[PDB]
Amino acid sequence: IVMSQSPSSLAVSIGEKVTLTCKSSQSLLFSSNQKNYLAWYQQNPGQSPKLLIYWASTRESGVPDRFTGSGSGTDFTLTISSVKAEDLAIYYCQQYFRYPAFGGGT
Amino acid sequence: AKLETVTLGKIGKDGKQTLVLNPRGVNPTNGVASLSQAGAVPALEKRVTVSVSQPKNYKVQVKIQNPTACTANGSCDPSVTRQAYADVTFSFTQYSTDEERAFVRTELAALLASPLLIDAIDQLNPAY
Amino acid sequence: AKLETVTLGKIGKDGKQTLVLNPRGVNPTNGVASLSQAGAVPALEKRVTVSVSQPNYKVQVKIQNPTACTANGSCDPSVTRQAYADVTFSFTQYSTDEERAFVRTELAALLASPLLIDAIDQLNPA
Amino acid sequence: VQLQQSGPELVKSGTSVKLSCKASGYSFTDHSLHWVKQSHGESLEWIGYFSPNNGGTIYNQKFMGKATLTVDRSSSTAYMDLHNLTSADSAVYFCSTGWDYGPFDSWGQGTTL
């Protein structure tokens, strides 16, 4: 399952309402009830990454409210309410059913 | 509605768990369906049974039960210590349109996530 | 927790209605806490009751929905048919929090599956 | 729960290496321990996982030749093996854990090669 994403790099500096988009090669409505199986990770260049959003719309505990995620059947996106001082580094996307598969970059 | 595998998502206390359960036939004696989770041991798996009756009013019944296993010393095969039960029943009538039944089902489904129920069940404290 | 106004969203077949209900006291005889909706008529009332017991702990929830029809040759309305519901939990003394939460969440999520909606909305055996 | 890996390693040519993940504070009853790797700089790849409730011997494609996952239940330590070293011994490998089908909860620091 290939997980295509936005181009490699952006150049947003400050204040901009930057959004990150992603596309899937197969519908992610695996669960019987209508629940998606995506998750967004961010990784600083130094240490291991962290988890930000799971189920494509639920924020993880200990995350500022500036992050917001919305999802659809096969076209997902990640929008942040403006960029703060420390919101840089690579952002990853993952599906975690059957065979997990990452893919993409910033 | 033919029986098939059901995958529930976003469950648990923290909201990250999930379970997959698959059909296990229908009992001809009383016409009750069955489902269970592939737990590698027939006696330590969560199971669900759903059945709808016929008339002078209809009746839908759902039962949920799941055991907890503990391997006490002096033995090798695990046994069951305690079990948690559940029960749901509906009593619609003949002249009831699908709108009312759907309203009742949605009301019951959304009433199990309000703070009142999640406080009265998880902590077992009576409402006052 | 003490009783308070409870509002429910995305209720209905199409997921657009909204049900708001407020407390209606506590019965001291057997300790059931009631709820009700301000429908301006006590008889045509959607009510919900919840109560827990003390020792094998038992939790019970009942839902009642009356349907009003304009009686022929009369002024005041009367109830024709009623729709019931019931939930019963039977945890034990040594059961932890995680087991009860798992059971409650499983019951809540399973009730929105296509199997249950087919078995309830259309009343066809599985 | 928190887990940490065990030390950078430096190997030459093609031999066998020992990578271990020390996990403390959780039980293997339902969780699955993944072995994601990042290679160098950009992108990251999956390897496999060990879960007692799903078989515990599931490997990513084209990695069965150069992977072997074994777990010691007494010491709660999971260590995986490598057989051939041509370009696999390139950069950092990670060690992760999580629920049966849920996301990856917490990771430890990765050893570099």
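Residues 2-56, 61-133, in that order, are what chain B shows, numbered as in Swiss-Prot.
Keep in mind that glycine also has a Cβ here, set from the backbone N, Cα and C atoms.
Feature annotations, courtesy of Swiss-Prot:
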type	residues	note
VARIANT	B:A34 to S	In strain: Qbeta_3_FR
VARIANT	B:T76 to A	In strain: QB_1 and Qbeta_1_FR
* **B:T76 (variant position) CB neighbourhood, other CB atoms within 10 A** => 9
* Structure fact -> B:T76 (variant position) sits from B:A34 (variant position) (Cα to Cα, rounded, in Å) at a distance of 31
* Hey, how far do the C-alpha atoms of B:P56 and B:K61 sit from each other in angstrom, given the 4-residue hole? -> 5
* Have a look around B:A34 (variant position) and count the other CB atoms within 10 A of its CB, chains all included. => 21
